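This report refers to the structure that appears directly beneath it.
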Protein chains: 2
Amino acid sequence: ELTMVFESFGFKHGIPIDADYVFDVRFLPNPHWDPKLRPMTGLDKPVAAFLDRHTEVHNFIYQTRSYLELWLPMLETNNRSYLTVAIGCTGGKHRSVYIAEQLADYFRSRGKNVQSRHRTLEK
Amino acid sequence: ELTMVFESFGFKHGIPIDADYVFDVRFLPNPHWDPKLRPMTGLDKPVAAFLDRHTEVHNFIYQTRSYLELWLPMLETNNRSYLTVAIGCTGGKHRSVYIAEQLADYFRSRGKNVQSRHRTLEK
């Protein structure tokens, strides 16, 4: 079956070369100036809470998975092993990490074959 | 005002480094095996007609502009000069060219500041 890859990255490091879709989340609320959140990542509960208190964050996740679901039946049959969705913020530590996690969890919940990767955190 | 750039490219040449959003259209009907269409581009009427006879082509354009419109108000105010939407097929000659053109025409019709670019055709 098609493997759905959800990856976060920082635009400052360049777009990942395996991406098929790229979504920029630099318009979402930015935790960069709260000093307590700066050293954390979007895997951490305070950063997730900072993001989820804003309505547009859940709406971005919901609308993005809905958009992808329009094409998924045709992609699952596109001579294709992978569908790679890359979520980018500037540094790849906070917003993109959280959003990629939430998308990956949503598609896992739908029974899809999924994998996540955080390009900045893995360094 | 925010300048909306719509660019086509071929994944075989790599993702353009100025892209903010990237949409893969390799699942749309492929004119590669009709020999009359192969040397043409998505600027040409026979290629546009080949694509537009399939319902999913118009739906992709409509759904993609609608998705972008969810975020445009927040992007038009993201300390941002450009919003660059890159549409990719394998070679960047047919599907991506057509789709980028149609998106650019749609946002021009809404009074947005727009520019188009076809990375493969310009070579």
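All residue numbers given for chain B refer to Swiss-Prot; the residues shown span 159-281 in order.
This entry, so its header tells us, was determined using X-ray crystallography, 1.2 Å.
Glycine residues also receive a Cβ, built from the backbone N, Cα and C atoms like all the rest.
One mutagenesis experiment catalogued in Swiss-Prot, B:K270 to A, is accompanied by this note: Lack of activity. Does not bind GlmY and GlmZ; when associated with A-281; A-282 and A-283. Quoted from Swiss-Prot, the note attached to the mutagenesis of B:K281 to A states: Lack of activity. Does not bind GlmY and GlmZ; when associated with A-270; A-282 and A-283.
Residues within less than 8 Å, Cβ to Cβ, of B:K270 (mutagenesis position) and separated from it by at least 6 positions along the same chain comprise B:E159, B:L160, B:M162.
B:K270 (mutagenesis position) carries neither a helix nor a strand DSSP state and counts as coil. Other C-beta atoms found within 10 angstroms of the C-beta of B:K281 (mutagenesis position) number 7, with every protein chain shown included.
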